[PDB]
Amino acid sequence: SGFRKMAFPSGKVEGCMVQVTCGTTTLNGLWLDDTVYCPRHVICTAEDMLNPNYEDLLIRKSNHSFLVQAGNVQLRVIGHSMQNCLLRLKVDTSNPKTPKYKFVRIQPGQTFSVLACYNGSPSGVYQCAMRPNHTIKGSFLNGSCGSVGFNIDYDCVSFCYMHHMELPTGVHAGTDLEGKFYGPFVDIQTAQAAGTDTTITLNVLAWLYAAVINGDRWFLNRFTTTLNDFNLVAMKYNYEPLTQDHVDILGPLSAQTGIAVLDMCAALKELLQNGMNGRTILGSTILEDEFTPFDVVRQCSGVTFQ
Ligand SMILES: O=C[C@H](Cc1cnc[nH]1)NC[C@H]1C[C@@H]2CCCC[C@H]2CN1C(=O)c1ccc(-c2ccccc2)cc1
């Protein structure tokens, strides 16, 4: 029993973190095979960041303008190219700890684990969701750029995030591993701000199913709702509209608990209208939205408690 935010074991990623230095900037890169991936702003000073031109900044560097460290070993760069917002550096050695892996662009609402690194050295791990406004509520200090996000299935690591910047509200933005930002953000130190965010409805429902699988049913009710009357209520409380594809996604959880997804939407609609009356769900006093349906099935018993 119990339900916690849970990150994937981080060993396979820890064996890929390195340190990358260009001039006086140092940050983290990701060493798979014979490439090292890192934020392309490692080639910038503080002042360049106001208005950089990366193409023009990069033609000015050589292979030996980049220093790559892996533990105590110096790795020798033999090639470099820019890919959108990342650099790929080719190094003279193939990472012997490279895991089976793939690169994925995750979609708002999905979750992943982040290995926070400083100077190529892993310091912590936590789980977070991609918000609808394309930020994440990370925990990151200066020097954490190049820290990655990932999911693990079987033995295969799906890398899906690289950390590039922190926004004024204290949220974090970054890219996939082909260098394309998540959201409307760019690697320029120019006024930028998180767009308004929304509660991830699919996840709240998934988490209410969790609560039922463990054995708690206090927040259910006798009512059902149409999809459409749900949404009139959802918008008013700044929840994402529920779509039929989100309803189909919840099928398995609906089936494990015998609660119909709309019936759960009526449960939620009533939670939104009345509060929780000082009660809790899975230990929380507030509706939680950073567990996906897949996160609930992965963590919960396949046998409902009742
Ligand atoms: O390496 C980590 C940081 C990101 C981060 C820090 N804390 C959590 N995450 N890298 C931020 C870098 C690069 C980034 C690229 C996108 C546009 C914003 C920049 C911000 N970065 C700077 O180098 C930077 C640091 C400090 C200031 C600053 C300091 C004092 C007053 C105003 C600005 C401006 C830029």
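By Swiss-Prot numbering, chain A shows 3241-3546, in order.
Recorded method is X-ray crystallography, 1.9 Å.
Each Cβ is built from the backbone N, Cα and C atoms, and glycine gets one as well.
Here's what Swiss-Prot has on this protein:
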- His3281: active site, for 3CL-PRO activity (ACT_SITE)
- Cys3385: active site, for 3CL-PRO activity (ACT_SITE)
- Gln3429 to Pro: In strain: Isolate BJ02 (VARIANT)
- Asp3488 to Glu: In strain: Isolate BJ04 (VARIANT)
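Nearest in space to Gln3429 (variant position), taking C-alpha to C-alpha distance over the recorded positions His3281, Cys3385, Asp3488, is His3281. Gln3429 (variant position) is surrounded by 16 other CB atoms, counting those within 10 A of its CB over all protein chains shown. According to DSSP, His3281 (active site, for 3CL-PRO activity) sits within a helical segment.
Selection of the recorded positions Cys3385, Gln3429, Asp3488 by a Cβ distance under 6 Å from ligand 1 yields, in sequence order, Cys3385, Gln3429. According to DSSP, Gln3429 (variant position) sits in a coil region rather than a helix or strand. Of all the Cβ atoms in the protein chains shown, 25 others lie within 10 Å of the Cβ of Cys3385 (active site, for 3CL-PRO activity).
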